[PDB]
Amino acid sequence: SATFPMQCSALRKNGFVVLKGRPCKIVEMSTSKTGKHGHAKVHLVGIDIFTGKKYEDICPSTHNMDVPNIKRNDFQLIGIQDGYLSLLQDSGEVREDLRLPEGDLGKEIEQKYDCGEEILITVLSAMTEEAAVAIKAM
Amino acid sequence: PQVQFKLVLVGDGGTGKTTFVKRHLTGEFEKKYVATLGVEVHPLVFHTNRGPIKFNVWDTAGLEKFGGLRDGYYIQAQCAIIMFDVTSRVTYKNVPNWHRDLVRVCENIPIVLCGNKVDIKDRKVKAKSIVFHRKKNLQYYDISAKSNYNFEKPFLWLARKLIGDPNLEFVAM
Amino acid sequence: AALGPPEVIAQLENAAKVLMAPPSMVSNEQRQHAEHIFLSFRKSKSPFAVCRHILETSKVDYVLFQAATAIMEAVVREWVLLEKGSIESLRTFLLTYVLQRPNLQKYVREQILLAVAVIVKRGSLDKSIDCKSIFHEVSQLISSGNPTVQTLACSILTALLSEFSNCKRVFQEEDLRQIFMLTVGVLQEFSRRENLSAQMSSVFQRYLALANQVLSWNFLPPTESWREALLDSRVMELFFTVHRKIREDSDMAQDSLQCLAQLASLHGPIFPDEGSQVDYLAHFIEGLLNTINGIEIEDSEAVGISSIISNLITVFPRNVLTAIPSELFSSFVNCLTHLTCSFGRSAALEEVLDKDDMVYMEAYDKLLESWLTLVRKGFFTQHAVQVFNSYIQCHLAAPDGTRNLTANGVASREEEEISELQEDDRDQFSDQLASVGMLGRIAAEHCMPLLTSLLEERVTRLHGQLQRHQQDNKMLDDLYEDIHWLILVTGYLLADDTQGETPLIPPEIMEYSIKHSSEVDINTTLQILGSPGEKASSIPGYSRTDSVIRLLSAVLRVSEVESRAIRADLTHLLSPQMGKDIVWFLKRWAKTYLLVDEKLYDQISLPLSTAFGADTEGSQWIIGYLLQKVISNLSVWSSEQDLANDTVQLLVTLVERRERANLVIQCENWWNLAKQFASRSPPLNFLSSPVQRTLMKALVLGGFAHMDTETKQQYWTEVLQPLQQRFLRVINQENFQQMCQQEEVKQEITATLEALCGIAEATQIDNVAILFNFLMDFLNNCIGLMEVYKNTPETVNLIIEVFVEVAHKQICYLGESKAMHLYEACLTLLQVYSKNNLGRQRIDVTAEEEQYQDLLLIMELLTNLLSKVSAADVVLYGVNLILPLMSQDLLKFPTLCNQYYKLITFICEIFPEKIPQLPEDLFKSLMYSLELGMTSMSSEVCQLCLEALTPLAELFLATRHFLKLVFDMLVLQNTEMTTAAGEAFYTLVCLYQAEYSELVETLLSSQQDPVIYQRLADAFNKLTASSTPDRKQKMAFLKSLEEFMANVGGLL
Ligand SMILES: Nc1nc2c(ncn2[C@@H]2O[C@H](COP(=O)(O)OP(=O)(O)OP(=O)(O)O)[C@@H](O)[C@H]2O)c(=O)[nH]1
Ligand SMILES: [Mg+2]
């Protein structure tokens, strides 16, 4: 698990790929060949699905690239413990290991939490990292 | 004494001028369309076998409403790039107008015509339909601002004409 | 601006020094301040005297430029206020101003002459200033011998010409002719005199270029005056002699040759009969040949000469071409062949020299194009042989050709990185390959054995080279290029493109096969065709084989070489380009030389009937051979996207027409390709998404060919049954939510959805109700999949894509009940998507991108839902569901914006009655979308909204609010004048006349000087006079709005 290999030619322009060690969403994928009769080589460039930094690489087609296994899950927010989100699965389980995200999203979580709204939190687990990435409120 | 030339980027609104320059500059392609107001001058450095060259590309506005001074920006311009959208025929019909304004404020400065967005399937303006390259100082290129396609070609041709060395080629720093 | 104070001139000059300063050293506040100084100065009321003073005193060229611009804009803004005497005095002031300053800065001079031309044309609009006064002044300016004054007159004429490009046409018939006659006279006087001075040669340049622009004017009117101007022989001989004199200028030569080409392009009703065309064409060919045969073509003249020749051949009809003297026609065609081969070799040299300006490639392209137009018993056979041999010599490698020869043999330089956007040779050089193919058809007796010999030699060379590459690296690519061009030429020789109809065997090929069918043993021919692995030279009597079938067998032997290289691990040594060539060729073969219908030809040769006939075993062999080819390519060529897609397209070609699908489904390779694809085996799962979609389309398409019930059930249960079984078992894996994220499940669901897209794409008229009933269950399961993959963007987007595919491909053939079921499914899917994405907020990593894609597909779904209980209510529920998702930033994606506004404006124009019946937030969102589309964004969007307002005038508060906006669109200053804007303005004016009189009176009260109030009053009165509370009521309101704009458009 964690990552599965896939021939570079088969990479979707809408999918993900591991670039320079980080899981990235592919934002551009262009093909070129050296000669007129040369074989194809792909120029990938993607955004780190967590940090947001741009990583790019050029590798020939037919060569295998590592594709990260991406999971995204919805927990309902039931607590904020000293900065650790207390999240409730629909199966009844509560996970208090994930921290609160920095930036305006953590500000939205604290504001909507002190206000008492039922807040749904989407956490993104990629390879070895997990992070809260989305908020849905009704 | 740095070697630099003034380049004026003209064309109909939404043909991908700001996209062309910004991708030429940062490396990111913006899918959203934010219309340019007046002009924005961006310096572009190219390392050649004869040294560095700087093109201060004046990214001008396509819409008449946001034109600003329009042809007033063409004064003392040393070279130009006219851009049109190969998927929008009206942007091609307007190319002789831009050519007229450039040739009025400037004169025989070398101009490069660029048909952008060749990466889109339904292409209305065919490549063989162009007669603009038939001149000693005029040239046409097929470019795609997305895929970084024929990006350096207008600047290499313009550099060869402005310097006068057809053996000039771009190299890595 | 004040006339006198030093602050005005000082402001303008300081602003000029700021704007002309190096931009990196001037803050944007200072820049915007300066350009605001100039822009506000140009918008002032009556700056004519002020600008006169600036032009007479300021010494800063930028300020003079901006002053001329101010005169230019003010004379049109306040045209109705100025008197004819003051306007003419201003025009003469500009003319004399630039006249008395010969060393004036160029762009200042040209800006002032632009002001003069604008004054003249604006005078032509109101019939105030005629062109004959400026023409007399120009004539007097030319009559003086001063080359600078002559240059000035030529500049004035060029300004008039550019400015005039009813007014344009009335200028076309009269004034343009006088300009052309002035230019022609100047060119005559210059051609007579020998040895021009340095300045006289420049006046000659500028007037020759002026003639070039005059002739190149769009649509010269067909009058007897233009007849006497153009059809006179002294003009043709004039430009021929002029070109002969300034030939070595390389710059005036192009202007003269473009003049001659434009004279050669005459074709309209300007020719009174067909005989004058023969006289004109004959004299033109005479002067052209006399000019060419005693002149070295050089570099600057090639494209001009070729453009003249191709103009003559393409423009004049064939009956006029054949009415000239036979000797003149023979000399013309001989010259065409000579220049064709010379330009061919020159262009082939330009390829290897890697020159920046390609001149001979364009000219050679024009000449080959003219050849194709000209040729399409045997007259051109010798010429066709010459041009064909020159093409084959220019595209073959060093030993037998001059493709890579520079008179040295350097073989070009380093391999140039080729992008995927670069067009293939068979597309870029399609016209040349078609021309050379036709010339090869009329001269087939020589060309076909040549192509067969070259193809056999290159085949053996490639076999030996590949065997050697196991135990000259550029020699392999040169060989690949040889086989490349040979395959292209052969393909365009043996069949056509048509792209709309069924391609037939070209008549020359069938005639050649019928005439020689007695000299060929069909058994040895079938042995050559049936054995593409062994050499043709070693077979019992290969010489007596049908030349056509031997050529097709040559390319087939190339295909066997490639396939045998695939059988070994030598796939890495092959050329994917050559693979594309062979696949394209076999595709073309399948459409012409497979299952020939004898009802489409008067007579078919016996060799082509027995080998490619309907019930013959030759066709059953070729179809299976192509199947094996597709299996090989799909087995190894996953990494080359072009080659893979072309291969699967060859498959679709083998299955499209039922005559071929009935024979392809009996092959075992078809069924093991079905199983191998449905098994998701290692080799085929490396293919991209569109390749697998097309493959699914081919298999489903094959499922509707001739089969008995046994193999029918076996086929459907071998193709569509594994999809149902795997999909239903995955969604029943005791998992409702937890297991979906794992790749073993997500990849299988993705594969199923892609396959569904292929099935939908295989839809035809007889496929619906069967394919649709198969897809509907998958849709109803895709509802729950939409609920399960909430946070998985790619899978949601894919599901929506299958709904878009089914709705687009099938709804046109569906009935009413089925379309109702599809409508319910789509509405439910949009309900789930809206429920999961309503108040969701995300961080970064291109979330706006993903919601943009989803919304784009949804918009296409609603559009195809509007293709066909009121049919449009479900679409209203859809736009109601996804409208809150339409953020202001998502409308900055121009594609999504255009689709959304096209959809909602189509809903407002057609079926407008359902708009007031919408809820409050829906109605407010729609009205705000229309106001935002009119007031900002694109002109296409604004015109779409204005087009949506007219069928919405027949709740009332937003319609009353539109009247103010449309009044500001036209009466105030977007600034695009449109017929739809006038229609919406009319309907909104006659609707609420109270707010209309309120706005008109409000504007008439806020005016300054009563001189404007009077003409505004007459204008608005003339507007209300034609309105007088549809068709006849608005038809006159449109013309009165045109007069209003032409009388109030300045008053800004
Ligand atoms: N498909 C495709 N889209 C492009 C390309 N270049 C630009 N675009 C898109 O076209 C739209 C317009 O691009 P811009 O560069 O902002 O247009 P512009 O030249 O700045 O026009 P104005 O500022 O109005 O004068 C944007 O949505 C770009 O993302 C291209 O090469 N291919
Ligand atoms: Mg711009």
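The numbering of chain B matches Swiss-Prot: 7-179, in order.
Backbone N, Cα and C atoms are what each Cβ position is placed from, and that goes for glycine too.
Noted in Swiss-Prot for the protein shown:
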| type | residues | note |
| --- | --- | --- |
| BINDING | B:18-25, B:36-42, B:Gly68, B:122-125, B:150-152 | GTP binding site |
| MUTAGEN | B:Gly19 to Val | Blocks DNA replication; when associated with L-69 |
| MUTAGEN | B:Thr24 to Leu | Has low binding affinity for GTP and GDP. Almost completely abolishes interaction with BIRC5 |
| MUTAGEN | B:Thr24 to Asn | Has low binding affinity for GTP and GDP. Decreases nuclear import of proteins and RNA. Stabilizes the interaction with RCC1. No effect on nuclear location during interphase. Loss of activity in triggering microtubule assembly at mitotic chromosomes |
| MUTAGEN | B:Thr25 to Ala | Minor effect on the interaction with the alpha phosphate group of bound GTP |
| MUTAGEN | B:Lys37 to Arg | Decreased acetylation |
| MUTAGEN | B:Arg76 to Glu | Probable loss of interaction with NUTF2. Loss of transport to the nucleus |
| MUTAGEN | B:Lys134 to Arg | Loss of normal mitotic chromosome segregation and formation of sister chromatid bridges |
| MUTAGEN | B:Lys134 to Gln | Loss of normal mitotic chromosome segregation and defective mitotic spindle orientation |
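Projection of Swiss-Prot feature records onto the structure.
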residue	record	Cβ within 10 Å
B:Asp18	GTP binding site	21
B:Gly19	mutagenesis position	19
B:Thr21	GTP binding site	27
B:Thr24	mutagenesis position	22
B:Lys37	mutagenesis position	16
B:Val40	GTP binding site	8
B:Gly68	GTP binding site	23
B:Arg76	mutagenesis position	17
B:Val124	GTP binding site	25
B:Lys134	mutagenesis position	11
For B:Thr25 (mutagenesis position), what is the tally of other C-beta atoms lying within 10 angstroms of its C-beta?
22
From B:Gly19, B:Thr25, B:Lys37, B:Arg76, B:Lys134: mutagenesis positions whose CA lies within 10 A of B:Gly68 (GTP binding site):
B:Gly19, B:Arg76
Checking the contact step here: among the mutagenesis positions B:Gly19, B:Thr25, B:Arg76, which have a Cα within 10 Å of the Cα of B:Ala151 (GTP binding site)?
B:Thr25
Within reach of chain C, those recorded positions of B:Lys37, B:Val40, B:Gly68, CB-CB under 8 Å:
B:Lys37, B:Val40
Quick test of your reading of the structure: among the recorded positions B:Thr25, B:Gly68, B:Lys134, B:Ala151, whose CB sits under 6 A from ligand 1?
B:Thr25, B:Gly68, B:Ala151
Compare the C-alpha of B:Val40 (GTP binding site) with the C-alpha of each of the mutagenesis positions B:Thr24, B:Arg76, B:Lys134, and give the closest one.
B:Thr24
Calculate the distance in Å between the alpha carbons (Cα) of B:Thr25 (mutagenesis position) and B:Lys37 (mutagenesis position), and round it to a whole number.
9
What Cα-Cα separation, expressed in whole Å, is found between B:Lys134 (mutagenesis position) and B:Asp18 (GTP binding site)?
21
From B:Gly19, B:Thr24, B:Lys37, B:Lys134, B:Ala151, which recorded positions have a C-beta atom under 6 Å away from some atom of ligand 2?
B:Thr24
What does DSSP call B:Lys37 (mutagenesis position) in the simple three-state scheme?
coil
Have a look at the recorded positions B:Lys37, B:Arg76, B:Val124 and say which one has the shortest Cα distance to B:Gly19 (mutagenesis position).
B:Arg76
Neighbour count, 10 Å Cβ-Cβ cut-off, for B:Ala151 (GTP binding site): what number do you get?
25
Based on Cα distances to B:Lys37 (mutagenesis position), point out the closest of the binding-site residues B:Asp18, B:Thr21, B:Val124.
B:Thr21
Which one is it, among the binding-site residues B:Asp18, B:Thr21, B:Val124, that lies nearest to B:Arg76 (mutagenesis position) by Cα separation?
B:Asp18
Please report how many Å separate the Cα atom of B:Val124 (GTP binding site) from that of B:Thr24 (mutagenesis position), as a whole number.
16
Any idea what DSSP makes of B:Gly19 (mutagenesis position), helix, strand or coil?
coil
